[PDB]
Amino acid sequence: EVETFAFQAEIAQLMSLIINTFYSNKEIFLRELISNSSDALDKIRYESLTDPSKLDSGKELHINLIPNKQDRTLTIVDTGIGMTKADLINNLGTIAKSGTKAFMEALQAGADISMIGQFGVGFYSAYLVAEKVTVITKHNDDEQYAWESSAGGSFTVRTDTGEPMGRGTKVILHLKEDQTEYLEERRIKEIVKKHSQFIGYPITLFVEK
Ligand SMILES: OCc1ccccc1Oc1ccccc1
């Protein structure tokens, strides 16, 4: 049972700008996704301060980076608050309509694409490097769902049949054929050290083979 949705016109416009604009500094996608994961981990931490049972779905608060050269995927996993089905459909918990508006007024006033995260739509920087993005998520108040989009104006949502997650979000980047440098251990390490060195949660870079 797969539901197919149209992006709001402004989000489709943001996504086409990210895909079609010539912009070499693509590596900031990882900073933006790690920052999103950190924000989601902050939220479940804050909720657990007054209700410890919110961590019954998992006490550990962390971020994992999993490259897979055979599948040509880079997966960013966190054990944050996760997203309900409603949040997934509503632009993955973002204020994407007003954020895109603010972002594009900034771009014509001297900003560049690397500043996307200041406008709440940093998730969509995934399409700097990915031809398709899958988002698997589990929130304490909902079931496990899979969101997917290859851009082109539509996304799908289905109940996830895969591995149970407990709580949190998994962003699977199906990389473009010429963006496989982001599967290389030394390149990911360099980017994490450059842009994410002060994130307040353990970031574990998995190795392969
Ligand atoms: O988990 C990071 C993440 C992944 C995909 C889309 C948005 C995300 O950012 C969140 C999600 C939920 C709460 C707060 C921030």
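Here chain A follows Swiss-Prot for its numbers: 16-224, in order, are the residues you see.
Header entry for method reads X-ray crystallography, 1.7 Å.
Even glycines carry a Cβ here, placed using N, Cα and C.
Sequence-distant contacts of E47 (mutagenesis position), defined by Cβ-Cβ distance under 8 angstroms and a gap of at least six in the same chain, are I131, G132, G137, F138, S140, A141. According to Swiss-Prot, the mutagenesis experiment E47 to A carries the following note: Strong ATP-binding. Strong interaction with HSF1, HIF1A, ERBB2, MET, KEAP1 and RHOBTB2. No effect on interaction with TSC1.
According to Swiss-Prot, the mutagenesis experiment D93 to A carries the annotation: Impaired ATP-binding. Strong interaction with HIF1A, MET, KEAP1 and RHOBTB2. Loss of interaction with HSF1 and ERBB2. Los of interaction with TSC1. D93 (mutagenesis position) carries a strand DSSP state (E or B). The local packing around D93 (mutagenesis position), expressed as other Cβ atoms within 10 Å of its Cβ over all shown chains, amounts to 27.
All protein chains considered, the CB of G97 (mutagenesis position) has 28 other CB atoms within 10 Å. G97 to D appears in Swiss-Prot as a published mutagenesis result, with the remark: Abolishes ATPase activity.
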Which of the three DSSP-derived classes (helix, strand, coil) applies to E47 (mutagenesis position)? helix
